[PDB]
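In what follows, a single structure is set out as structure tokens and then discussed.
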Amino acid sequence: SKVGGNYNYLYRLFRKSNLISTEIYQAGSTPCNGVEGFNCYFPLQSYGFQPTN
Amino acid sequence: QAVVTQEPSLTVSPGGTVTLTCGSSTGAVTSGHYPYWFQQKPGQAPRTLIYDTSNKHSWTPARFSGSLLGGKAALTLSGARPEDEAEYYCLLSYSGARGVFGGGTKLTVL
Amino acid sequence: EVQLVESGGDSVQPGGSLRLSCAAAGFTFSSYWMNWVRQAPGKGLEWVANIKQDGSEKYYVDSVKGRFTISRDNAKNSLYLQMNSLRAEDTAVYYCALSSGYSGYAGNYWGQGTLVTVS
């Protein structure tokens, strides 16, 4: 952690099924052919580690 | 009708937090206005950071967040960096697809 | 990657007309909404116009009502914005934007922008 927030650590938030790709996650029934947006999510989510947590 | 207000400018020391705000002239900001936030550096096309109130794009630094305040939208920075100096714009939807941009809030780093 | 390339901007005479165009690539065109934005130099972004995913509906900022027309050709993966009685006051960089959001009113992916100068 650091004063301005340490955001260098990622975790996977979305995946098709249970267990390092960045393929856009299709939440809906509409194919996500390269563009992220509604029901097309980037699969990774950053942590917000701060000295104040 | 098309009146969206923002604080004209903010100045924040590196590592400090920044709160940018955005509100309409009528009612209050809700998810129904699907608010957007953009960041534009001089000489460049604007980059979208926040969409549909709080969703972040893959190219959006995790440092930014689309929280809501007292009936108005905000864009909060968890730790300002020199790379964040830009004009920020907010965009609100209304009764139809006629979005209204805010005047713009210039954010600089001390 | 996902890209939008706009052009057609030029130095034109006021009172005349100008047709701008945007070519899309890297994604399926017929899946999303297309948005237009203009930015006068020294000013922030304004909102100009939109169009429905299937082309059945168009939408405009009141300031361009009756003056701007939007249509697209999904067979060419491109869209057009044409404006009549073009004003000298309307000097701006026009941007092509792709809207993949929930309501489809604002863009997530933006082109570099085409400059429209009227004189």
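Using the numbering of Swiss-Prot, the residues shown for chain A are 443-461, 468-501, in order.
Structure determined by electron microscopy, 3.5 Å.
Cβ atoms here come from the backbone N, Cα and C positions, even for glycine.
Per Swiss-Prot, these features apply:
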MUTAGEN   A:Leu452 to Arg  Increased resistance to neutralizing antibodies. Decreases HLA binding to NF9 epitope. Increased binding affinity to human ACE2
MUTAGEN   A:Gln493 to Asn  Reduced host ACE2-binding affinity in vitro
MUTAGEN   A:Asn501 to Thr  Reduced host ACE2-binding affinity in vitro
VARIANT   A:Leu452 to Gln  In strain: Omicron/BA.2.12.1
VARIANT   A:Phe456 to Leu  In strain: Omicron/EG.5.1
VARIANT   A:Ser477 to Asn  In strain: 20A.EU2, Iota/B.1.526, Omicron/BA.1, Omicron/BA.2, Omicron/BA.2.12.1, Omicron/BA.2.75, Omicron/BA.4, Omicron/BA.5, Omicron/BQ.1.1, Omicron/XBB.1.5, Omicron/EG.5.1
VARIANT   A:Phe486 to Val  In strain: Omicron/BA.4, Omicron/BA.5, Omicron/BQ.1.1
VARIANT   A:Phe486 to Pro  In strain: Omicron/XBB.1.5, Omicron/EG.5.1
VARIANT   A:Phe490 to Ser  In strain: Lambda/C.37, Omicron/BQ.1.1, Omicron/XBB.1.5, Omicron/EG.5.1
VARIANT   A:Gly496 to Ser  In strain: Omicron/BA.1
VARIANT   A:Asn501 to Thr  In strain: 19B/501T
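By a simple count of nearby Cβ atoms, those within 10 Å, the most crowded of the recorded positions A:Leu452, A:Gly496, A:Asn501 is A:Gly496. Taking Cβ-Cβ distances under 8 Å and a sequence gap of 6 or more within the same chain, the neighbours of A:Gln493 (mutagenesis position) are A:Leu452, A:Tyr453, A:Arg454, A:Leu455. In sequence order, the variant positions from A:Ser477, A:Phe486, A:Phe490, A:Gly496 that place a Cβ under 8 angstroms from a chain B Cβ are A:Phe486, A:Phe490, A:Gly496. If you measure from the Cα atom of A:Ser477 (variant position) to that of A:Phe456 (variant position), you get 15 Å.
The recorded positions near A:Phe490 (variant position), taking a 10 angstroms Cα-Cα threshold over the set A:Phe456, A:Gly496, A:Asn501, are A:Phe456. 6 residues between A:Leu461 and A:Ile468 have no modelled coordinates; the flanking Cα atoms are 11 Å apart. A simple way to gauge crowding: the CB of A:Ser477 (variant position) has 6 other CB atoms within 10 angstroms, across all the protein chains here.
Take the CB of A:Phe490 (variant position) and look out to 10 A: across all protein chains shown you find 18 other CB atoms.
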